[PDB]
Each structure stands twice: as structure tokens, then as C-alpha cells.
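Colleague: The following block contains the structure, expressed as C-alpha cells.
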Amino acid sequence: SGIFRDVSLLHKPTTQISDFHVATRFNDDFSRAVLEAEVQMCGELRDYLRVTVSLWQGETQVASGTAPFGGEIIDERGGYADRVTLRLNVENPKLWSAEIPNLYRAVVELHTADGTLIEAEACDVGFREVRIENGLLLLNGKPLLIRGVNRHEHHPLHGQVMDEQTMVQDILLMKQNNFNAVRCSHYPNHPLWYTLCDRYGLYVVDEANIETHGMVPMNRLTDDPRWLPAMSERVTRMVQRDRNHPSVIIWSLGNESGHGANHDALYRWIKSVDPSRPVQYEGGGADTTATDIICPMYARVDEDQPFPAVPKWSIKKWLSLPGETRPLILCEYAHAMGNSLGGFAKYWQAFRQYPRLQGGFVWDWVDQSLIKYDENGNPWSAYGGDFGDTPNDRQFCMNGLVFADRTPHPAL
Amino acid sequence: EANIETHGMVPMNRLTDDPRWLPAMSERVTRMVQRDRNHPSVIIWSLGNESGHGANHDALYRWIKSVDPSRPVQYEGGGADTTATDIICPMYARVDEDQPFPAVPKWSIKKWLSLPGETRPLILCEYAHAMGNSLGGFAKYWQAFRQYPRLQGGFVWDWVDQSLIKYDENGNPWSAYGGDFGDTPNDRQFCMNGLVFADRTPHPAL
Ligand code: NA
Ligand code: NA
Ligand code: NA
Ligand code: NA
């Protein structure tokens, strides 16, 4: 517990930019793109107010647009007077991907008709299209093979305080070991993480901070309408914060909370607000109506695990169950506890053989061990129960491919 | 099965893609359906064997579906998963190993079930070629059949050896195969693929 992330003061003018969304559309062969910029303002509307959106590729301006406020007619009552939608045409855009993370810079200016700048905001823009077609997850028209890993925010000395240097070290190691994707383990991450993933080229699964593993029967809260407001806040605020990051390709509704009607509601909400990213969720059997991707946890390659209500089929069998057409991406597989990762080659043979097996995220990146000191002051790595902590789960906090100080294990 | 097989054509569908041969093929299909449609034991119609894939096959598939909608229609021709079959019916597709031939690949049956857009059941029209001392790996097929709901089994090739009886100078009979009658270019012992001998004595593989 504590104030474990940054604290800051922000000063804005009374007439201000309150929100802006960016969206990219493409033609069939990705030769033509249209940058969609919707800007919302707060304060008093004046006729002299204008909004300018300019797209910069490194140092040269490639597109720009200016408009007064006032959107298109929405319904019988009219349109949004405090919103403006800018459309920019880009010829032969450079596409963003983990292999080649081409980025543009978008600058949004709120200014007067005479040319006086009031306030500016900016974001990095990546041109990429994620969609599921005919049972395959496609990025820029090509089917992805996910070489992913689950990553907690953990530092052996500072606990759950994250800093830029540790994040950069993690990204470098992951890329050097042929990972191209990361799953934010069961909560939204530090804001700089998505910027770094944009710049260095990693695909990101962004997860809402919802996990009710300890309930019996695990959906007691997520099937209760009285808890719908809190869950909705946790989902909608994450989507509002992170929707402009090109590295975020998939939304996740949480982790290990069963399956409740609240999950279906929030899945539909995300699909309505942000249709440019697929939504996944593992809870309640990994193939429910609240997921676009079959995302089992620790499903085996060839052996079935028939649990009563939530069976873990083998992934090959899972693909061909009657009526099933979705792609399969394991959200957790190859538990890396200690001396582990036996049978990894079988998973990757399966991934390469089957088109609809599009990979998975290993559990997990880094051990969650903490540093203690002996009577001589020599540090040593501690796990559950070493602090006298109330009922604990001993060494199950260390499942990483690297040590807490980022030294590789042999399984890496 | 209708009495249509053009295995020896190059390409295999040279006749079945030709409208001039449509009347003959149509006779062979429609007369069989007219003769046998009342038998309860007949559960599936088949359009023939090893004739490629031609438009004539699509036409006759639709004709059968119109006249007798109470039985599914299958056909292995070119690919085993074309538009002229209700059932994926490959020939000698293996359990776990793919066989990537250029135009008509033989995927492993498990992989075949999950190819994008594929929803049909899979029943092998021929598998476990029982030539001589054979049927190794049969248990793998049956493990697969029991594990996967959409793998609904198959037909072994085949029941009885096609050997003929000849007699020596002493008059003692002996079993003969392909080239033993002086016949024009032959395929030797490939006529004997049965689980039982020609006189219906079981082989060990049975
Ligand atoms: Na694959
Ligand atoms: Na653990
Ligand atoms: Na079966
Ligand atoms: Na034969």
C-alpha cells in the first residue's frame, strides 16, 4: 500500500482541451490512410475558437487540418457543439508493428482565428489495423504469432514502484530474447510503459484491475448488479486513459473472476466505444460470450483436463469443437516456477503447425522476490512467509524467467 | 457409390469438367439414387471415386440434394473438402503429420478440423491400408477418433484380397495376383489389400 506512483500538479486554461481520440482507417492494401481526430473542449464556446491537428513524421509535416467547433448531426436534437472531428489524408503511410515501430507525432492546437495559441497537446500515432477475420487475428492484414509474456510491476528493493530504467531494461531483455508482446498482468501499468512499448515495438494486452479469485463461487461479485458500477469504473477509465496508444492491440476485462453478466455488459461497452481492438477474457471457461479470443490458462498441447464446469481441453481439440470459429491465444502457459519450461518445444511446434493457434503469453517475466538483510547486513532474496505475513503461499511468488534483479534463468 | 472413377486421366478431372460427359455421369448417379433410395441401411450417397473435381460433380451433388434431402452426400475428389461434399472425407490422411501436396494437400485430420471457416464433420473414406503385414498405427487413429467429437471414424481399406485361383501342373490351386495371367501392364500384388484372404480366412490385422 501507499502512494506508489507519481504525484503532479497540472495547470490548464479555463477554455481547454478536455479529450481527444485518434483513429486510423485504411484501404485494402494499406496504401491510403485517413487519420481520424475527434477533439472535445471544456469552458465557454466562442465563435473565434479553432482546432488545428497536424501530423509530423520526425521533422516534416505530412498532413494538417483546421476547423471550428461543432460536430455532425447526431440525433433529433442536433450535434455536439463542443466537439470537432478532423480528417487527415496520409499517402503511403509507414505502418506500425513490433518489427518496425514507425511513429508519427500528432499535435492538437486550440487557438483563436487570429492565430493565438491557447493550449496544445500531443501524442504518438502509429498506423496499424487489428482485426479478427475468418478466425485469425490479423495485424495490418497479416496473421500474428504472439511470442508473449506476462509481466508484473515488481522491483526487489522498491516493491511495486516502477521507474524508467527498470522498464527499459525489461523491454531490452524481452526483445533480445525474441518476445514481441507483453500482457500487463491483471492491472493497468505505469503510463510511461505504453510509450516505451510504442517506441521499441511490443504488442500490449491492457487489462482492467479486476480479479476476484478468492470468492466462492468466484463470480459472486461479477454476477451481482450492485458491483456493476465499480467494475464499470475500472474498465471504462482504463479505456479512456489508454485508447490512443498504438502498442495496445487487445483489451482484457480482468483475470480469474468467473463469468458474470457484468462481464458481458462491459464487453459490449468496449465493443461500442472502441471497435478498433478485440476484447478478451479468460474467466468462466475461456470461451464465453465475453471474449473474442479463446484464451485458456495452462491448457496442454495434447492432453485434456476435464474439470466439471470449466474443462481445460487440449488446445488442438479446443480449436475444432462444434461451432467454434475464434482464434486461440493462451493468456498463460508454461509456468516458469524454478527449474521449469519442460515441454515448451511442443507448444511451439503446435503454434507453427496450426493457423488458428496464434501463440501465447508465458507465465511469467520476473520473480516477485524481496530483499531482506541478515545480522551481518548481507542481502538475501525472500519469498512468502519470510516477513511473518498472515497466511501465505511460500515460494509461489517466484515464477519468472529472470531473477528479481533481472539476471536470466536458464529457461530463458 | 456411383460407378464413376477416372483415375487414369491427366489431369484427373479432364472428363468430369467437360459438359459433353455430363449426360453419362448424370445417368450413373440418378439411376443409382432411383434404384436404392428406399433402403434404410443406405445412410450416405457418394458421387464416385478419384475423378478430380469438376463442375459436373457440383451439378450432381445439387441434384441429389434436391431429389433426396434425407441423406448427406460425400465425395473425396480433389481436396476432399470441396463444395460437392457434406463431409470432409480424405483418403489416407495421417493422424498428426501433414502431407503438403501442391494442389490437394493431405492435412493431418486434427489440423484439418480447425482450418479457418471449416465446420463439417470428418470421416475418412479410406485409411489404414491393409496390404500384407500392415495396420501399424491403427490405435493412434482410434485414440484420435474417441478424443475428437468431429472425427467420426472411417472406412478401412479394405475387406478382402483380390487374389484369383490358378492351378499348377499337378492341379494344386494357388493364389495369383497382378501379372500372373500375362496381362497387359499390371500392378503386381497391389490387388491384395484385405483384412481377410480371398477365401475369407482372417489375417492377423483383423
Ligand atoms: Na499458428
Ligand atoms: Na504465482
Ligand atoms: Na469422434
Ligand atoms: Na490396391
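Here chain A follows Swiss-Prot, giving residues 207-618 in order.
Yeah, the Cβs are placed from backbone N, Cα and C, and that goes for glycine too.
Dumping what Swiss-Prot says about this protein:
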MUTAGEN   A:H358 to D, F, L or N  Less stable to heat than wild-type. Causes significant destabilizations of the first transition state
MUTAGEN   A:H392 to E, F or K  Essentially inactive unless very rapid purification. Causes very large destabilizations of the transition state
BINDING   A:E417, A:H419, A:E462  Mg(2+) 1 binding site
MUTAGEN   A:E462 to H  Slowly inactivates galactosidase activity by reducing the binding of magnesium. It increases binding specificity
ACT_SITE  A:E462  active site, proton donor
MUTAGEN   A:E538 to Q  10000-fold decrease in the beta-galactosidase activity
ACT_SITE  A:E538  active site, nucleophile
MUTAGEN   A:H541 to E, F or N  Poorly reactive with galactosyl substrates. Less stable to heat than wild-type
BINDING   A:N598  Mg(2+) 2 binding site
MUTAGEN   A:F602 to A  Decreases the stability of the loop 794-804
Colleague: Of all the recorded positions given, A:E417, A:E462, A:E538, which residue's CB has the most CB neighbours within 10 A?
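Modeller: Counting Cβ neighbours within 10 Å, the top one is A:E538.
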Colleague: Can you tell which of the recorded positions (A:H392, A:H419) has the fewest other C-beta atoms within 10 angstroms of its C-beta?
Modeller: A:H419
Colleague: Should any of the recorded positions A:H358, A:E462, A:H541, A:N598, A:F602 have a Cα within 10 Å of the Cα of A:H419 (Mg(2+) 1 binding site), which are they?
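Modeller: Checking Cα-Cα distances against A:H419 (Mg(2+) 1 binding site), the recorded positions within 10 Å turn out to be A:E462.
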Colleague: Of the recorded positions A:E417, A:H419, A:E538, A:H541, A:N598, which ones put their CB under 6 Å from ligand 4?
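Modeller: Qualifying residues: none.
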Colleague: Can you check which residues sit near A:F602 (mutagenesis position), meaning Cβ under 8 Å from its Cβ, same chain, 6 or more apart in sequence, and list them in order?
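Modeller: A:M543, A:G590 - these are the non-local Cβ neighbours of A:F602 (mutagenesis position), listed in sequence order.
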Colleague: Counting other Cβ atoms within 10 Å, pick out the least crowded of the mutagenesis positions A:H358, A:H541.
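Modeller: Output over mutagenesis positions A:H358, A:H541: least Cβ neighbours within 10 Å is A:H541.
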Colleague: Measuring Cα to Cα, how many angstrom lie between A:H358 (mutagenesis position) and A:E538 (mutagenesis position)?
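Modeller: Cα to Cα, A:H358 (mutagenesis position) and A:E538 (mutagenesis position) are separated by 13 Å.
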Colleague: I'd like to verify something. Among the mutagenesis positions A:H392, A:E462, A:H541, A:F602, which ones have a C-beta closer than 6 angstroms to some atom of ligand 2?
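Modeller: Result: A:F602.
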Colleague: Among the recorded positions A:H392, A:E462, A:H541, A:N598, which ones place their C-alpha within 10 angstroms of the C-alpha of A:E417 (Mg(2+) 1 binding site)?
Modeller: A:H392, A:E462
Colleague: Specify all same-chain residues, apart from the site residues A:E417, A:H419, A:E462, whose Cβ lies within 8 angstroms of the center of the Cβ atoms of the Mg(2+) 1 site, ordered by sequence.
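Modeller: The surrounding set, listed in chain order, is A:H392, A:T418, A:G420, A:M424, A:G460, A:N461, A:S463, A:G489.
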Colleague: Determine, to the nearest whole angstrom, how far the Cα atom of A:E462 (mutagenesis position) is from the Cα atom of A:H541 (mutagenesis position).
Modeller: 16
Colleague: Does anything in the same chain, at least 6 positions from the residue listed as 'Mg(2+) 2 binding site', have a Cβ under 8 Å from its Cβ, and if so what?
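Modeller: When sequence neighbours closer than 6 are ignored, the residue listed as 'Mg(2+) 2 binding site' has A:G590, A:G591 within Cβ distance under 8 Å.
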Colleague: Calculate the distance in Å between the alpha carbons (Cα) of A:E538 (mutagenesis position) and A:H392 (mutagenesis position), and round it to a whole number.
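Modeller: So the alpha carbons of A:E538 (mutagenesis position) and A:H392 (mutagenesis position) sit roughly 12 Å from each other.
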Colleague: Taking DSSP as the reference, which of helix, strand or coil describes A:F602 (mutagenesis position)?
Modeller: helix
Colleague: Roughly how many Å lie between the Cα atoms of A:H392 (mutagenesis position) and A:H541 (mutagenesis position), rounded to a whole value?
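Modeller: A:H541 (mutagenesis position) has its Cα 16 Å from the Cα of A:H392 (mutagenesis position).
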